[PDB]
Amino acid sequence: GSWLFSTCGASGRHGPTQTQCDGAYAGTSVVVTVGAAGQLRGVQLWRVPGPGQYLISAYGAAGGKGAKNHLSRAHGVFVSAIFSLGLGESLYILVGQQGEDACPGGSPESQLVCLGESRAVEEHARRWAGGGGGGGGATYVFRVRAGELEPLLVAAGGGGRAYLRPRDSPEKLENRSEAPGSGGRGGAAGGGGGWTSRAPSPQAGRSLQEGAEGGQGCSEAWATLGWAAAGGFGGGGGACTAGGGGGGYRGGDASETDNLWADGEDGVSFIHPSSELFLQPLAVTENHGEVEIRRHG
Amino acid sequence: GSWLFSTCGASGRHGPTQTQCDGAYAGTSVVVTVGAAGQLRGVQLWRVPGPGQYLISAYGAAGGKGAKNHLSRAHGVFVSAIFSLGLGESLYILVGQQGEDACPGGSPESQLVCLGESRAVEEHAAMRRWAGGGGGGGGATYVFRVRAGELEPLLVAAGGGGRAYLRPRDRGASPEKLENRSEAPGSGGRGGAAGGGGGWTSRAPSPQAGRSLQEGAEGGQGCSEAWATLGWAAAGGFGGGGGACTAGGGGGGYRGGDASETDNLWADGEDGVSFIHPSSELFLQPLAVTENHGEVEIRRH
Amino acid sequence: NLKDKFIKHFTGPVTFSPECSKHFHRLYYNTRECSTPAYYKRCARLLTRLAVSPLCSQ
Amino acid sequence: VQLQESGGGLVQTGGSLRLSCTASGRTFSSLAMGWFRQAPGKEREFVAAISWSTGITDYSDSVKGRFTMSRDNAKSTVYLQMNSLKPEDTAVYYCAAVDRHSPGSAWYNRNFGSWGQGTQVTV
Amino acid sequence: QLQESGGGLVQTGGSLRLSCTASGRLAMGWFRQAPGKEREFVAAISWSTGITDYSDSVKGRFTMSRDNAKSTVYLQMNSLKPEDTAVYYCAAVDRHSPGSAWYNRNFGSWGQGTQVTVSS
Ligand code: NA
Ligand code: NA
Ligand code: NA
Ligand code: NA
């Protein structure tokens, strides 16, 4: 009837292991093989149980909160479509992981920023930086056909929040297979990874082609506070002061100037043009992404 | 209009500071004075803007996940009722905070447990005591006032119990609990190594037990035995959430949720008990929904 | 309508008794959760929790 | 922990009573004490409060100027000097360890629901 | 950037050696696309370990090899059959797990290939 895929309890920029998913899926309808290493490390291989129509619902992960910008996370995106799949099919499922929140901090100094005691980043704005949230990873559903990875659905991740919110955005969709799977713009704050983007820095979210790990936080923020929030598995960009971009088929832009108020933008979702759209993309995911598959009659 | 209250960015067993809520609410309709220390530390004092009927929607906080029990959190409970408030009235708002998740861990050994390769807690169980892996209970959200020289509860939105370290392999939510009697005792949850939730007036029998409002409502600490074992343990959330050990911590409430008295490896903490003052006009019954921290929404009715 | 199609997808098949009609109408039409697309997941949990309550299960 | 009121009595309009309240086994974080009164058919209401250390006091408008609250730290006793009494002051007067959320906010019994027998005042 | 060579026109039972030189770069592979059919896996080899894999169709007839120094891989095709007629393509390859399908690790990037034709 129904098959539910999760991050297998994994968080942060690295994907899950076989052990984690075996533990997660015990007693459920789901069996997967988790990629052990290299390009598809942490991707879940699922055997399609016979030909038929499958309604696939993919949910990207939310972005992280900022240290002084925490009213809400940018929600990850839900996309869905009906796929007529044949006998012997296998689906590859990368479940996006939430962008890291700036708070609680991963160091004493970054935790003091979280309590509102430190205003050092603002006061200096050897560059002082920190407080942003990482970009959420996108959720990817794909297959191998004719010797190639073929994307079926990509559900965008949410951009991470900037350090600060001001004293006082449609979901993006790609539906052309020939469209470039490029990465988000960025800088110290990392843009999101796409399908095929090349990461210009350790902070950029990696593309699926690069293994999709989240970007690390910027080194200037580590130099300032001893810690920085990372992007989530599935191409989320690392934080700086500005927030990291969300992963996607195309990654979300991050600030190119580490602007104190610049939230990362969300990724771009993808629906393969052979499929039947079910519901339009909608940002609803609060935390990690997921995939839910059901038979469609 | 509408007034939205949050944890002001605070997480964990400790409530927010004035600085945190000042920043969280700047530019919104909400202005609060935050309790600076003592019994009501972290509690938000809100001046009611004129007499009238107010629909108050309170949301308790979710429990934490366990290291090998992480499909979902026990969600904090939503309760709501309409209240007739007069001129000069002020409300007291304690926004429950999420029970801490076992994972990611706060030490190398606890992060090893989260990656799943370590079975040491389980092996030493069913054989100085090895423990850990549970999630803390979520704090309840409390809306109350001072009347005739007494704190008077108006709404308590229960927090969710934290998850145990493990869940049964063959595993394929419990009804929401409500108190509506003003005289009812606000006692605490059972527990042990894993802490029961705090209630309205409970007395904490251990560092792990969730504290009651009378005690400052802080979340319980994780059990010392798990700190000794793994170098870290998940705490309950501000608002009476119980600390984890191996079993999950109990959720805060008007009465606190029960946690295991034997630190059982599969024993989720139970949720708190919500409260809706019987003089109010019920809007909607208790419904578990919250995924993370609690919150409060007030609107004119 | 589009709202109903989202919420039905997120909630799945659920039924409410006549005695819960006042509760359903209030939840579905007069809460922040069920009138805000970004919160429709919250809406679906709430509706799911209402449907399994003693009064609506009948 | 344990409180006991005395000094109540029957008085005419005008003139004075001196109420006392002793407190055994203090809390060491109980910083303030308060007088409340409950007339028949009405809710308990605040009268006055004082700090143990500083002796700084706070009064309801109905009693400001006529009632003085004081304390004796060494004895763990608080007093209410009621002068210029009036028939509306009739009530059972209650003593409590009190706290407040913040400066300016309402005083409340820090020992929830814990109240003594009070002392009767009739004018 | 790949360059395939070695194709030609042979008879049933014939033999050819294909070459592919790469630039940059764990595994390389050969795929082929026949008229009216999808591209399909033929063979793979690891640069470091020399471990190989083959489609069931070519086992016992084709051998993959490589020259690390020359960044070049080879497909030795013997006992050729009409159904081996196709354009043959070289790629850097990966696979998710043992037994899963091989795919081009540089998504969508292909050389011009080399034509192999086997007459009856
Ligand atoms: Na918030
Ligand atoms: Na912390
Ligand atoms: Na914390
Ligand atoms: Na602690």
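Please read every residue number as a count from 1 along the shown chain.
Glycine too: its Cβ is placed from the backbone N, Cα and C atoms.
Under mutagenesis, Swiss-Prot gives A:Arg165 to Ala (Swiss-Prot position 241) with this note: Abolished homodimerization following interaction with ALKAL1. In this view, A:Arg165 (mutagenesis position) is surrounded by 19 other Cβ atoms within 10 Å of its Cβ, with every protein chain counted.
Annotation: residues between A:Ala125 and A:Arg126 (11 in total) lack coordinates; Cα distance 12 Å. Across the 6-residue gap left unmodelled in the deposited entry, the distance from the Cα of A:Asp168 to the Cα of A:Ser169 comes to 17 Å.
The secondary structure of A:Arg165 (mutagenesis position), as reduced to three states from DSSP, is coil rather than helix or strand.
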